[PDB]
Amino acid sequence: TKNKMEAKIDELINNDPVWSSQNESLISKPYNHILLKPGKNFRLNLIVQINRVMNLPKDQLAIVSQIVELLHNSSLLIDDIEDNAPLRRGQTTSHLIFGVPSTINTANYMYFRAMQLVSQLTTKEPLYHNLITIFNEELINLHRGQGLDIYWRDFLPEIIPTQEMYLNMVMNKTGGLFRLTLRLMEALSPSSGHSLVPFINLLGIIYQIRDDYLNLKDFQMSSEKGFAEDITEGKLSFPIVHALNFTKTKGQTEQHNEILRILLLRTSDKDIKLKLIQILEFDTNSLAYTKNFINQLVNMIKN
Amino acid sequence: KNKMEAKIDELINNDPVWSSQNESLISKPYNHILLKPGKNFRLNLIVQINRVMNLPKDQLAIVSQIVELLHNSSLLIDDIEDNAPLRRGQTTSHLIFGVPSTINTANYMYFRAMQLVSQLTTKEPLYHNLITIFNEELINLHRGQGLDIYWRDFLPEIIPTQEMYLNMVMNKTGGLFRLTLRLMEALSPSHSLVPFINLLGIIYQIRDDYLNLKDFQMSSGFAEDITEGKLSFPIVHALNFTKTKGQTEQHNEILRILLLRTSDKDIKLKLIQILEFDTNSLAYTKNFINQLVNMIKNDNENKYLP
Ligand SMILES: O=P(O)(O)C(O)(C[n+]1cccc(-c2cccc(-c3ccccc3)c2)c1)P(=O)(O)O
Ligand SMILES: O=P(O)(O)C(O)(C[n+]1cccc(-c2cccc(-c3ccccc3)c2)c1)P(=O)(O)O
Ligand SMILES: [Mg+2]
């Protein structure tokens, strides 16, 4: 009724928005699905290990953990949409089950739920301001890194990145969550000089180049060891970046172009992928180059 | 191994490298939607509201920028989520730069927006209030958008009621109206205008749902909401009306057309004719909007406005 309706609207607009625990469950489906995947012990082991120097009390360490786990899982949900990945940790990808729209919305929602947890880290406004800025800064870096990686891949051959460009993209893309985890911890430390940022930056780069490497190496050694999905994706991986620049430099026009063509196919044909990998093995010698580059990186730490 | 060790050492000891060219690459999907008019009515509302807030112009520019970023980014994401081919008569960004880049750019702008919040003030208490406001309304916006998408993609599992729909809108459409307002109120150097902005938000969304069908009916507007299978205000009224009146076949027929995700003009017209001739849903929505607007017009004791 013109009265009851106005009264109902009046009561609706004078209250916070209504949100039930049922509503919360319904929209958390994409996120709950990715949680079932393993790998959480080591990222927690990373946090733990790192704490053996930061000395954070345990309730605080646990909040950092929650923050990082949400950001990380949300990134994976989105990354998989962005890469059109059919699988994640041996399971069907969330966007294929619940659809791209819900998966995108849920992942972004969790970015903000993570943000909200930052206030549970302190009651001291000065520290709080610093933690948010860190949060803000590394998420900004994560997106800058991912944005370049995606652009190079989706607009290939518009830009053939050099090894230097690739490494700057990784510092942003992969170093983002590594630095975010460490920087939050270093701002919380009750310690008493320098940070482990440079170290974490190097760990990030070794992590990413090794990942790029094994994606091809595992497939080359065994078709049932991996799928070499980085090729299907058309990714400008470390070994690919070396092959594309080597070929251009040595004047191997045909090879340079065949590398691009296979990347642009977004193919899942195993033989075509194995051909590209053997091109990197025997012609550009990108695999050995990458293997050696990883080792040198690793020696920079162990030495 | 030292020239290589040297360059890595230089890399890991510096802030990550990011140039203005890199910034340009990444902004392309956002810039594309900028060629979209309307920015003035959104800034108008900002300027008009500022007559009660009176923020110093310099602070008003930053709020306005935070607002533009969030609104444009949310539209880029909205278009991917609805698989929309057009936005303001122009091809949507994701069809041009692809879905991957558009999502990433839109998300990047949410964070650029967030960074601008820290420049509204250096006062530590207030800053936190501003972040909290920001955080809370984005959360609401996603909850609402999440629920809207869920009802659409799971139909016919859940048919919302008018009440459920109104709560979804308070979260979805009210989020950014309230974010804008609440920020301005928190910064004001001078009763809350939040109730008024919520109503404005509800009016804006119902009217949006209404016009999407009316513009098509009065002239083949494409009625994309039908193609999208959206639980719009008229559709929600038609579904619950036929269910209550026990009109089983009309109920099912509306569900069937929505589930078709059809671009067929004749089929879309058939659904509209059900709404006009069977449920009288469009006339019901027209009336419902008028009533909401009257709540503002007949606000003599100024309960809602200042
Ligand atoms: O093969 P994908 O697409 O699953 C990929 O690993 C996704 N990805 C993107 C950004 C960061 C990470 C990542 C990898 C390892 C550890 C972290 C991490 C996350 C949080 C805290 C510490 C470390 C992030 C992975 P990639 O970086 O695009 O190769
Ligand atoms: O027709 P669509 O799909 O572009 C749609 O308007 C998208 N949408 C979602 C959320 C908010 C808004 C919106 C519309 C107009 C103005 C604003 C706004 C946002 C911030 C500050 C002032 C105004 C938000 C639009 P809808 O809500 O999904 O119907
Ligand atoms: Mg990836």
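Numbering starts at 1 and runs along the chain as it is shown here.
Method reported for this entry: X-ray crystallography, 2.2 Å.
Any Cβ shown, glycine's included, is placed from N, Cα and C.
Here is what Swiss-Prot records for this protein:
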BINDING   B:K39, B:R42, B:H71, B:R88  isopentenyl diphosphate binding site
BINDING   B:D78, B:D82  Mg(2+) 2 binding site
BINDING   B:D78, B:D82  Mg(2+) 1 binding site
MUTAGEN   B:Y110 to A (Swiss-Prot position 107)  Reduced affinity for isopentenyl diphosphate (IPP)
MUTAGEN   B:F111 to A (Swiss-Prot position 108)  Reduced affinity for isopentenyl diphosphate (IPP)
MUTAGEN   B:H142 to A (Swiss-Prot position 139)  Reduced affinity for isopentenyl diphosphate (IPP)
Unmodelled segment of 2 residues: Cα separation of flanking B:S220 and B:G221 in Å:
6
Candidate mutagenesis positions B:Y110, B:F111, B:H142, pick with smallest Cα gap to B:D78 (Mg(2+) 2 binding site):
B:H142
Of all the mutagenesis positions given, B:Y110, B:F111, which residue's CB has the most CB neighbours within 10 A?
B:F111
Which whole number of Å separates the Cα atoms at either end of the 4-residue gap, B:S190 and B:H191?
12
List those recorded positions among B:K39, B:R88, B:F111, B:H142 whose Cβ lies under 8 Å from any Cβ of chain A, in sequence order, or write 'none' if there are none.
B:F111, B:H142
Rank aside, I only need the closest one: which of the binding-site residues B:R42, B:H71, B:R88 has its C-alpha nearest to that of B:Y110 (mutagenesis position)?
B:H71
I need the least crowded one of these recorded positions (B:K39, B:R42, B:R88, B:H142), counting other C-beta atoms within 10 angstroms of each C-beta.
B:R88
With the isopentenyl diphosphate site defined by the record as B:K39, B:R42, B:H71, B:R88, how many Å span the farthest pair of C-alpha atoms?
15
Spatially speaking, which of the recorded positions B:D82, B:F111, B:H142 is closest to B:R88 (isopentenyl diphosphate binding site)? Use C-alpha to C-alpha, please.
B:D82
Measure from the CA atom of B:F111 (mutagenesis position) to the CA atom of B:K39 (isopentenyl diphosphate binding site) and give the result in Å, rounded to a whole number.
20
Separation of alpha carbons, B:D82 (Mg(2+) 2 binding site) and B:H142 (mutagenesis position) (Å):
15
When you measure from the Cβ of B:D82 (Mg(2+) 2 binding site), how many other Cβ atoms are you left with inside 10 Å?
19
Please report the Cα separation of B:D82 (Mg(2+) 2 binding site) and B:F111 (mutagenesis position) in Å, rounded to an integer.
23
For B:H71 (isopentenyl diphosphate binding site), write down the residues of its own chain that are at least 6 apart in sequence and whose Cβ falls under 8 Å from its Cβ; none is a fine answer.
B:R42, B:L176
In the same chain, which residues outside the set B:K39, B:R42, B:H71, B:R88 have their CB within 8 A of the centroid of the CB atoms that define the isopentenyl diphosphate site?
B:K36, B:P37, B:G38, B:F41, B:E68, B:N72, B:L75
With H, G and I counted as helix, E and B as strand and the rest as coil, say where DSSP puts B:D82 (Mg(2+) 2 binding site).
coil
